[PDB]
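**Student:** Before anything else, here's the structure in question.
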Amino acid sequence: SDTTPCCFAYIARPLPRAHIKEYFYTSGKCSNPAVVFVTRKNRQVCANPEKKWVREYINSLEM
Amino acid sequence: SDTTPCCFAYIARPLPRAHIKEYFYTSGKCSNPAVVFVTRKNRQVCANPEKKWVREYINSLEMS
Amino acid sequence: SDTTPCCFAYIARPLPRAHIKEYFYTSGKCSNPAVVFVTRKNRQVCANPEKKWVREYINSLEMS
Amino acid sequence: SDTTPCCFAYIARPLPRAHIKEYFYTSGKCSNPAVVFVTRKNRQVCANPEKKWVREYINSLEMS
Amino acid sequence: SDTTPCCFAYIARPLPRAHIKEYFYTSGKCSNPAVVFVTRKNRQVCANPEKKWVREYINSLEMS
Amino acid sequence: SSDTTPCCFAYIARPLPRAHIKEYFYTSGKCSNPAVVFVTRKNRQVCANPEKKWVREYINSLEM
């Protein structure tokens, strides 16, 4: 019964890697697939899970 | 935040009126139309725009 | 402020007329032409100018 | 729903660092990618992500 | 005042003629030519001096 | 500012009485010339040179 966050557009220019703290996937019932990066000071940017630079960010955050 | 709050399910019963603090309509690009009530403890509850009890909650919110 | 407000979608069902306080057209630099209604507590809603009820609202929230 | 703030140009001369309080990126729907700085007394300035001085300003605040 | 009002974009869809009451030209030192229509409740719209419907409006406004 | 953007083409010659200065803002980025605009207690907009010293400490005092 609660609201769920969705993304409807992606940023083009890659975010500074050193600024990123966390990440998570948007819900599956959302109209569009998306990854949300969270910077050290609570900035949230909708990224595209299909592009390459987005994946290697995710791999870096967990290895 | 780039993210936009959306709804996929409406609240079953009514909500205590003394608890509601603010309201707003859902996004246009959201798949389903929705009313979101905000409360004293900063939570967001989805409600059906068609049902009666949601309407006068917005209405009496709107006048005094 | 340097930023300018734009709309990328529209509300589906009409809004209670008595709640409407003001209206304005969005800037021409925006991709999608839109009307923005403002309720008595500054809740803003994106509407579609080609629709009918949107126009009739604009005609009457303007005259007298 | 709500209007989304966009930028269509950028300030040429850098802002005083001591005056800036917050930053954020504009939404992806916008035609022009932009940084938005916010001062201590709530002014908003559209900055250019590609040009250098804008980047250290973001780097300095985020890493502090 | 010392500032000078300017326009950097035009609206596409023509305004309802009955809503207009006044008009004026932007200054020549501005980058772009522009007329500004003023509605009954002080809404301002930038228009394009080269398009037909703009001149027909100005004509009807002058045959008062 | 949804419809026209205020721009400057000339700067004021002698400094402004500080006790008359209420608020400031920078001009838009598509304006041909960069400028600082002071707003006074009687709601008049005054253009000032962003390079000249007295204009800067006025802003700095305003923002501290």
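So for chain F, numbering is Swiss-Prot's, and the shown residues are 27-90, in order.
Per the header of the entry, the method used was X-ray crystallography, 3.1 Å.
From the backbone N, Cα and C atoms, a Cβ is placed for every residue, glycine too.
As listed in Swiss-Prot for this protein:
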{"type": "MUTAGEN", "residues": "F:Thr31 to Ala", "note": "No effect on inhibition of activity by tick evasin-4"}
{"type": "MUTAGEN", "residues": "F:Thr31 to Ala", "note": "Reduced inhibition of activity by tick evasin-4"}
{"type": "MUTAGEN", "residues": "F:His46 to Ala", "note": "No effect on inhibition of activity by tick evasin-4"}
{"type": "MUTAGEN", "residues": "F:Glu49 to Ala", "note": "No effect on inhibition of activity by tick evasin-4"}
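Show me how these features fit into the shown structure, please.
**Tutor:** Non-local contacts of F:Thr31 (mutagenesis position) by the CB criterion (under 8 A, 6+ apart in sequence, same chain) comprise F:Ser54, F:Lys56, F:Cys57. Under the DSSP three-state reduction, F:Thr31 (mutagenesis position) is assigned to strand.
Sequence-distant neighbours of F:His46 (mutagenesis position) (same chain, 6+ apart, CB under 8 A from its CB) are F:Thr66, F:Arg67, F:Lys68.
Residues near F:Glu49 (mutagenesis position) in space but far in sequence (CB under 8 A, at least 6 apart, same chain), listed by position: F:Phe64, F:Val65, F:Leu88. According to DSSP, F:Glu49 (mutagenesis position) is assigned to a strand segment.
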**Student:** Of F:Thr31, F:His46, F:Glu49, listed here as mutagenesis positions, which sit with their C-beta under 8 angstroms from a C-beta of chain E?
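**Tutor:** Contact set vs E: F:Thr31.
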